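Engineer: Input: one structure, supplied below.
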6 protein chains.
Amino acid sequence: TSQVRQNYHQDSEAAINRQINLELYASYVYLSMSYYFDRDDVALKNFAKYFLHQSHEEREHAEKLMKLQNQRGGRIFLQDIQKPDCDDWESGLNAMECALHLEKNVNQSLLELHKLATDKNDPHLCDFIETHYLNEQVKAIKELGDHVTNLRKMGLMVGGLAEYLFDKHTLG
Amino acid sequence: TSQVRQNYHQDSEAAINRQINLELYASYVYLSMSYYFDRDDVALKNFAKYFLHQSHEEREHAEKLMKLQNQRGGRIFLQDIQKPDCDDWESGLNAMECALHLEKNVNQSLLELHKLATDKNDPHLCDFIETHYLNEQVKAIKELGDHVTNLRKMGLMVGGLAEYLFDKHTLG
Amino acid sequence: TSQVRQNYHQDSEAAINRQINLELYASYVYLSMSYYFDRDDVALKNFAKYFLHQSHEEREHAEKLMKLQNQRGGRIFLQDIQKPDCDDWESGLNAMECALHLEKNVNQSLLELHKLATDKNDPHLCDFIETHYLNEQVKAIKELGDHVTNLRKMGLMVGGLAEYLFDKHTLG
Amino acid sequence: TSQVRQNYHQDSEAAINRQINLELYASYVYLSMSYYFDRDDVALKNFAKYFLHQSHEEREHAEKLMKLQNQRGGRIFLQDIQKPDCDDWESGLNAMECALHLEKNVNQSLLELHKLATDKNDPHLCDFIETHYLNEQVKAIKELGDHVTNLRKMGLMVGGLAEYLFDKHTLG
Amino acid sequence: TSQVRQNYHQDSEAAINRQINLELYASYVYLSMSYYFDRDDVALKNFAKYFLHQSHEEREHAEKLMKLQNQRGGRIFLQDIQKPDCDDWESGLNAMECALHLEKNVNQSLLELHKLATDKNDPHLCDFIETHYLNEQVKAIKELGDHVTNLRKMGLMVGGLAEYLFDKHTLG
Amino acid sequence: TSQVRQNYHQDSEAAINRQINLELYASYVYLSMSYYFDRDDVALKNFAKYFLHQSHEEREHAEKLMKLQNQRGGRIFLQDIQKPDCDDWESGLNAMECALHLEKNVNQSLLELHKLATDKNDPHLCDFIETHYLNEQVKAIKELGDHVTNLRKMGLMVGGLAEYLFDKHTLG
């Protein structure tokens with residue numbers, strides 16, 4: 001037992017650990033995507049700029065959770081990071097409709113973090129999850145949804161220009 | 001009965017009261033449109049920025065009329081602000097033409113307002129209407145007209161890309 | 001059903017739409033008061049200024065709610081905004097006791113809305129309601145209580161003079 | 001006994017400990033008034049501001065004594081700080097006459113202190129109270145004097161209106 | 001009755017008055033500690049600066065609670081400030097352990113406060129408690145914790161060199 | 001095969017990929033250490049500041065490697081990151097003896113990478129490895145060794161204080 005721990009459940013410490021692993025997997029996924037778009041066979045610089053920046057703040061999301069662990073007196077237990085499923089993300093829209101599938105999955109996983117803390121009656125943990133993660137995660141989910149409908153809407157016929165112009169104008 | 005009233009007809013009042021309702025109607029529909037393009041399945045952030053700007057300045061057209069009514073001694077009697085008969089504005093061209101149909105409607109009611117004032121023979125109010133509304137509205141209509149024909153020239157095949165580029169370059 | 005939607009109940013969707021009608025209604029009411037004090041037979045420019053400022057950011061409250069909806073994947077369904085129950089607000093004390101009575105009622109809407117979200121397990125809507133409206137709303141009822149109470153204490157019937165000075169010194 | 005203690009009587013050591021409780025008492029009482037006018041049924045923002053600054057200063061008189069205690073080698077012995085005899089201060093005039101009554105009681109206590117030190121042969125302790133406390137305390141008591149007289153003179157049955165204006169022009 | 005009160009239980013009003021006493025209690029013990037370290041036989045300047053600063057922000061925590069009672073229509077009933085049970089805090093880490101023991105006590109008092117408010121279904125008071133107090137209190141407890149361990153890992157033989165160096169490098 | 005590729009062997013394609021995994025491992029190892037030192041049972045602000053900085057730049061090092069693969073026409077194949085064997089890094093000296101052990105291993109894998117490029121006769125890859133890594137590696141092993149001998153030397157007896165002062169003076 002720690003010297004700082006106070007109303008911090010046995011279950012909720014083990015829980016945010018998993019969440020730590022989650023958003024690291026996700027930043028890993030993001031740089032796997034971002035260095036795919038800098039390939040000489042896709043060459044969409046601003047896409048890469050976009051997915052790398054998304055990756056860099058999911059590592060920030062991960063670190064901020066790691067502080068909260070230390071702040072509440074719990075103890076961090078690192079776990080391995082699994083490689084993203086895809087190694088080649090096909091198109092530029094598949095990448096965006098696949099990123100949307102991912103942060104919708106962490107948001108899922110973020111809501112169960114909340115309702116666990118809502119039921120082991122940890123008000124602090126719940127304020128932390130509302131302010132720092134939940135509206136950021138919805139605002140993100142909104143940004144990726146806009147991107148896919150804007151891409152799909154230029155579908156198709158010219159298409160390869162569609163994603164080109166999209167890269168230069170919407171991520172530039 | 002009033003201290004300030006002087007040559008302010010019993011029905012140039014009833015008309016200005018009505019004209020106020022119209023400009024509140026137009027501001028409502030513009031908010032209806034502006035948050036329609038703010039949808040994740042429509043996702044044209046500059047169309048939204050555009051109609052939201054019209055929603056404000058038609059509203060400040062409306063409160064500029066309320067000012068004037070108090071100024072001549074007639075008294076505002078507000079009415080209900082009916083709902084836009086549309087919920088789904090389908091596309092970006094439909095929105096602009098259906099908007100253009102509206103500004104022709106406020107201009108035709110503003111022109112009737114002028115003549116009612118030329119026939120209850122109030123020199124002052126007609127300068128007020130031509131100064132603040134008429135050239136404002138023909139400016140408006142020509143600006144609505146150009147946009148409409150440009151979206152049309154980007155017609156037929158393609159199209160969804162059309163709406164996009166117009167969003168980036170004519171509303172940026 | 002929309003791409004972004006995740007943990008957004010059809011009951012919290014209808015509820016915010018009812019709540020948007022509320023805040024547009026309220027701003028309309030403040031607008032009706034604001035040009036009431038612009039009359040030459042009441043003539044309190046700073047009462048006019050004050051309620052006009054209140055009108056301008058229940059509209060900013062209404063948009064913040066409409067945008068919040070697009071963000072969670074719901075769709076907006078606008079309704080008519082009805083006329084305020086009064087055309088003549090009688091006094092400056094009467095005006096502020098009807099304002100206080102109004103934001104006490106918008107509050108029960110905000111509180112039932114918050115308890116509608118607390119028992120459909122949507123933590124995000126609650127923080128949005130907690131952060132952006134709930135304390136914003138009791139800072140208003142408190143201010144309205146202050147102003148109601150100052151007008152009542154001095155009044156007695158030193159007469160209208162009470163009201164003039166209040167305009168100059170607390171509302172200037 | 002300290003290495004620093006030198007010509008510091010055990011009788012004037014206990015007396016300054018008694019004097020610390022007093023100024024902490026007065027600060028608590030001034031704080032108790034300060035939020036009295038923060039109530040919505042009293043609503044004098046600047047009465048609240050005024051007494052809030054006064055509590056912020058006798059409590060800063062209090063550490064000036066506790067610092068002085070360690071400087072002369074004595075040892076502080078803290079006691080409880082008592083609930084003010086009054087929870088509802090009735091008036092703005094009533095407030096300013098218990099405020100005057102208290103600083104007169106703090107003074108009698110400061111003057112009794114100065115004669116304990118001039119007669120236990122402490123030249124230093126007397127300048128300390130002369131320089132830092134005595135004339136500040138008469139400039140308070142005189143100013144508690146004006147305000148009471150100003151409130152009384154105009155309180156002549158115009159009533160609550162007298163109080164509002166005093167808040168704005170003498171405490172602004 | 002009170003003309004702002006809206007969804008504020010008399011039991012949640014009884015509780016904050018209770019809580020107001022605590023942080024006035026907390027500030028009182030900090031003033032007892034910091035002026036203990038201002039003694040010529042303990043003489044740790046930055047320790048004295050530290051608890052004096054804590055004594056302030058708890059007194060600022062406390063008077064912010066009083067503002068919340070008035071905005072909601074519940075009325076402050078001040079109580080006595082009982083004296084800290086310690087007079088000689090012995091040591092530099094005895095004083096810190098004993099503080100860490102205290103802020104866990106206020107943090108437990110605020111968590112009971114937060115959940116009595118979750119039971120009388122007060123959405124507003126909970127956002128006030130988590131945003132203004134809980135994360136404040138866990139930031140504090142973790143800060144009391146690091147210092148406690150660092151003063152310990154400098155323990156055993158030498159020591160006091162410990163207190164001195166820690167005063168100079170971690171609190172300077 | 002790739003449009004850009006020229007004098008880039010399939011053995012060095014697999015080789016750089018492997019090396020990528022390594023330094024993300026080291027990057028993983030470094031955060032894991034740094035949030036060990038932010039614990040209330042270690043409480044060394046600046047050790048964390050230092051290990052978090054190193055974890056932040058082995059990932060900079062790793063992304064630099066991934067850009068070069070895209071630069072030369074090979075294709076990145078990411079794999080999983082194994083958790084550091086340690087979860088608790090013991091002392092601050094053990095931690096730096098263990099970091100020194102870590103970068104001395106990647107240097108050895110980094111020079112093995114270099115001698116594969118001089119034997120598959122690829123000048124550019126060796127320049128890339130010479131300029132960007134190999135001296136950065138020695139400047140790194142030199143600094144960790146400096147820290148280790150400063151820590152050993154100094155805490156030969158009365159320790160913990162040793163490690164405390166080292167945190168404040170060499171990592172500030």
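The first residue you see is number 1, and the count goes up from there.
Even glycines carry a Cβ here, placed using N, Cα and C.
These came from Swiss-Prot, pasted as-is:
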| type | residues | note |
| --- | --- | --- |
| BINDING | A:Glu23, A:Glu58, A:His61 | Fe cation 1 binding site |
| BINDING | A:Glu58, A:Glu103, A:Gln137 | Fe cation 2 binding site |
| MUTAGEN | A:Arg18 to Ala (Swiss-Prot position 23) | Abrogates interaction with NCOA4. Fails to localize to punctate lysosomal structures |
Engineer: Taking the recorded Fe cation 1 site as A:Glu23, A:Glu58, A:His61, identify the other residues of that chain whose CB atom sits within 8 Å of the mean position of the site's CB atoms, giving them in sequence order.
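Structural biologist: Residues close to the Fe cation 1 site, other than A:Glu23, A:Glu58, A:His61: A:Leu22, A:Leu24, A:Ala26, A:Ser27, A:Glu57, A:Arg59, A:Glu60, A:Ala62, A:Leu65, A:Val106.
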Engineer: Using the centroid of the Cβ atoms of A:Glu58, A:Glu103, A:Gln137 as reference, list every other same-chain residue with Cβ within 8 Å of it (recorded Fe cation 2 site), in sequence order.
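Structural biologist: Apart from A:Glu58, A:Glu103, A:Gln137, the close residues are A:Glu23, A:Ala26, A:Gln54, A:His61, A:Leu102, A:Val106, A:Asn107, A:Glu136, A:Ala140, A:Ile141.
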Engineer: Identify, in sequence order, the residues in the chain of A:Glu23 (Fe cation 1 binding site) that are 6 or more apart from it along the sequence and have a CB within less than 8 Å of its CB; answer 'none' if there are none.
Structural biologist: A:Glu58, A:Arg59, A:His61, A:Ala62, A:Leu65, A:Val106
Engineer: Round to a whole number and give the Cα-to-Cα distance in Å for the pair A:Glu103 (Fe cation 2 binding site) and A:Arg18 (mutagenesis position).
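Structural biologist: About 15 Å separate the Cα atoms of these two residues.
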Engineer: Between A:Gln137 (Fe cation 2 binding site) and A:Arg18 (mutagenesis position), how many Å separate their Cα atoms?
Structural biologist: 17
Engineer: Secondary structure at A:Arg18 (mutagenesis position) (DSSP, helix/strand/coil)?
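Structural biologist: Note: A:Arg18 (mutagenesis position) is helical by DSSP.
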Engineer: Who sits close to A:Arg18 (mutagenesis position): which same-chain residues at least 6 apart have their Cβ under 8 Å from its Cβ?
Structural biologist: A:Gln79, A:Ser109
Engineer: How many neighbouring Cβ atoms, not counting its own, are there within 10 Å of the Cβ of A:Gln137 (Fe cation 2 binding site)?
Structural biologist: 22
